[PDB]
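Below: one structure, written as structure tokens.
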Amino acid sequence: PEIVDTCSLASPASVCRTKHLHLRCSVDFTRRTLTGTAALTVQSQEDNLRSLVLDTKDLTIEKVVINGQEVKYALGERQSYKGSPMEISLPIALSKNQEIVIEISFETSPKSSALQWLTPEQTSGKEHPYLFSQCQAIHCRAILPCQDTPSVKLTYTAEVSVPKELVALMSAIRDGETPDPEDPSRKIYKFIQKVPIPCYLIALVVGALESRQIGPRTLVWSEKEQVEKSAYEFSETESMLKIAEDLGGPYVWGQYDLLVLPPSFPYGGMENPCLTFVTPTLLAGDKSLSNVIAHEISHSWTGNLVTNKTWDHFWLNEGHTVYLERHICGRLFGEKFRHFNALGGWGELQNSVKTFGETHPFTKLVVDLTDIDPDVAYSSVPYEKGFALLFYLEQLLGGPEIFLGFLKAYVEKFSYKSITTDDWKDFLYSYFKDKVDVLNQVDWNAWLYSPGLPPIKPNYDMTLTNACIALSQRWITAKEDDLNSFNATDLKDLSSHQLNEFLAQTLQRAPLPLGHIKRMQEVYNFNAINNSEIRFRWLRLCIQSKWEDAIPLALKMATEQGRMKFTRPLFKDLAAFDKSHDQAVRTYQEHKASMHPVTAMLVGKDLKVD
Ligand SMILES: CC(C)C[C@H](NC(=O)[C@@H](O)[C@H](N)Cc1ccccc1)C(=O)O
Ligand SMILES: [Yb+3]
Ligand SMILES: [Yb+3]
Ligand SMILES: [Yb+3]
Ligand SMILES: [Zn+2]
């Protein structure tokens, strides 16, 4: 019954398992390097274990020590995106359950895909550099040697030396801070992570950080210039944490801190344990983008406690999380709001399916990533097809109350483990033993393995959506004779959430006649809106509708921030617009060196450059 992580080159969990990592390292901003030792505590699962394989990518290995003595090792040839396999020779055969500790002397490449090294110019303050990591899905290997698979969980401790003037944070509990004693001008920062986690949750940030405390278990961290606003933006965190506890059981990580990164952070959010990372694009000034917060909080259970065993089952992480996320929001804002968000997610799903094509393998809930780079397959599918499956099951089995009971039990049952779609479904049938008959009505094959839209669409309350549809349809079907009647009053009772959904709906039918788009700016002044979601969609609509004036706006948003969600499609749209094509390409080329590494690689691909 063997399950393979086709994304890792390391020895599998059925051979050995890393149980702990002791990391001592220093951050060299001049050399743009991370240097140090990775002491891994490994546990054999086989008798006579004489050698193991670790994952690495662009890693420079100084030495490998075991029991005070250096050991034999090798680096196989690079396997493109998977990096290069590092084989280690054990001086003693190991037997089941026996453990050795391997200390690894390493240096990272300044071109590490897990990292982004920023010049002070690139920072808010302009006087200091900044460094941030991003390991999910498989970039940990780009920072240190490891079994770079979610099927393995370990605890870890780390001490990191950084320039006295800068602050270091990790996805762990801050254990203490002390001056180094080593002919340096560095500080030594300490962290402890008592809960076993998959290595993709390992995270580091170094910079001129300041923090504000916004809850008993929460401080907001960011450069000085973002602190205050962040503090305001995320005010609701603690209340979210409380809901989540009620939904999934106790929060076991201890602290729930937030880190507002610099603009090039590639994601909206990242559930790094004890230190969720978020895009500064969330700072809308009205807390309207807090769902991202609810989301990352939710991972503290679905993802971080119960983890997908391989990236092929990624939907377990994301679909359950979106489900929880939506419940948090429904709890804080209303069931009608939950439904609204759910229906909009279905919309994102329609877009993803249209984009890849309805027969595309990446549209399946359970995928096969053999030979595929996760960064490349990444989409809304696991999020939305996953969420739709859960919503549908909730409706079929009795309701939210009933389904949340299954959810809390599932979390309990699989806490600290890495599992697959089958474990989830086998549990579902077990929990719902009284309803097997209902369960059997679901078309599992289609839902789990068929491409395209789900076999069935759940039911949704239309309360908040109706105004959106009325409005988008009016614009989509408008004639010359309707233009004059549109008016700002049209937006009178629409929340920012509804404006966004209106635009999303409109966008699905782009292009609109240029004259219409112009009228739209004239009556609603969307150019003036700073909310990122709204501007993103508005600008796409504009570009796709061929409005040349929008070119500079689109270029600006695309490069001034680097959240992939916005950056990629803006660049793509601009490249598809004959009028801005050359300039889109040129801008990228000019910006590439200063961009985040994965974003950079994806945009180039998107643009077909290189
Ligand atoms: C759906 C939203 C609430 C937020 C969303 N973020 C997430 O889903 C995070 O929890 C994900 N963990 C982001 C991620 C996925 C795959 C590889 C690297 C990073 C994002 O768009 O950044
Ligand atoms: Yb060297
Ligand atoms: Yb070096
Ligand atoms: Yb008419
Ligand atoms: Zn997520």
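Numbering, chain A: per Swiss-Prot, residues 2-611 in sequence.
If you check the header, you will see the structure was determined by X-ray crystallography, 2.0 Å.
Each Cβ is built from the backbone N, Cα and C atoms, and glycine gets one as well.
Per Swiss-Prot, the features are:
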- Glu297: active site, proton acceptor (ACT_SITE)
- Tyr384: active site, proton donor (ACT_SITE)
- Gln135, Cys136, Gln137, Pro267, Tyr268, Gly269, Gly270, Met271, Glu272, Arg564, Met565, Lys566: peptide binding site (BINDING)
- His296, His300, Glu319: Zn(2+) binding site (BINDING)
- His140 to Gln: Aminopeptidase activity almost absent, but keeps LTA4 activity (MUTAGEN)
- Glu272 to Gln: Loss of LTA4 hydrolase activity, and aminopeptidase activity strongly impaired (MUTAGEN)
- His296 to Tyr: Complete loss of LTA4 hydrolase and peptidase enzyme activities (MUTAGEN)
- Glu297 to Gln: Loss of aminopeptidase activity, but keeps LTA4 hydrolase activity (MUTAGEN)
- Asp376 to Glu: Strongly reduced aminopeptidase activity. Abolishes epoxide hydrolase activity (MUTAGEN)
- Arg564 to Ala, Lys or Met: Abolishes epoxide hydrolase activity. Reduced aminopeptidase activity (MUTAGEN)
Those recorded positions, out of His140, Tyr268, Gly270, that come within 10 angstroms of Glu297 (mutagenesis position) at the Cα: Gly270
Integer Å distance between the CA atoms belonging to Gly270 (peptide binding site) and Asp376 (mutagenesis position): 15
Close in space, distant in sequence - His140 (mutagenesis position), Cβ under 8 Å, 6 or more apart: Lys58, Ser113, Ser114, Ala115, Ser134, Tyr201, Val599
Cβ neighbours within the same chain of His300 (Zn(2+) binding site) - under 8 Å, at least six residues apart: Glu272, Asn318, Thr322
Listed recorded positions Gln135, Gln137, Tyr268, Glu319, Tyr384, filtered to Cα within 10 Å of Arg564 (mutagenesis position): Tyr268
Neighbourhood of ligand 1 - recorded positions from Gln135, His140, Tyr268, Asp376, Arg564, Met565 with Cβ under 6 Å: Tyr268
Cα separation, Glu319 (Zn(2+) binding site) to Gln137 (peptide binding site) (Å, whole number): 13
Where the C-beta lies under 6 angstroms from ligand 5, the matching recorded positions among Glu319, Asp376, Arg564: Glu319
C-beta crowding around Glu297 (mutagenesis position), within 10 angstroms: 26
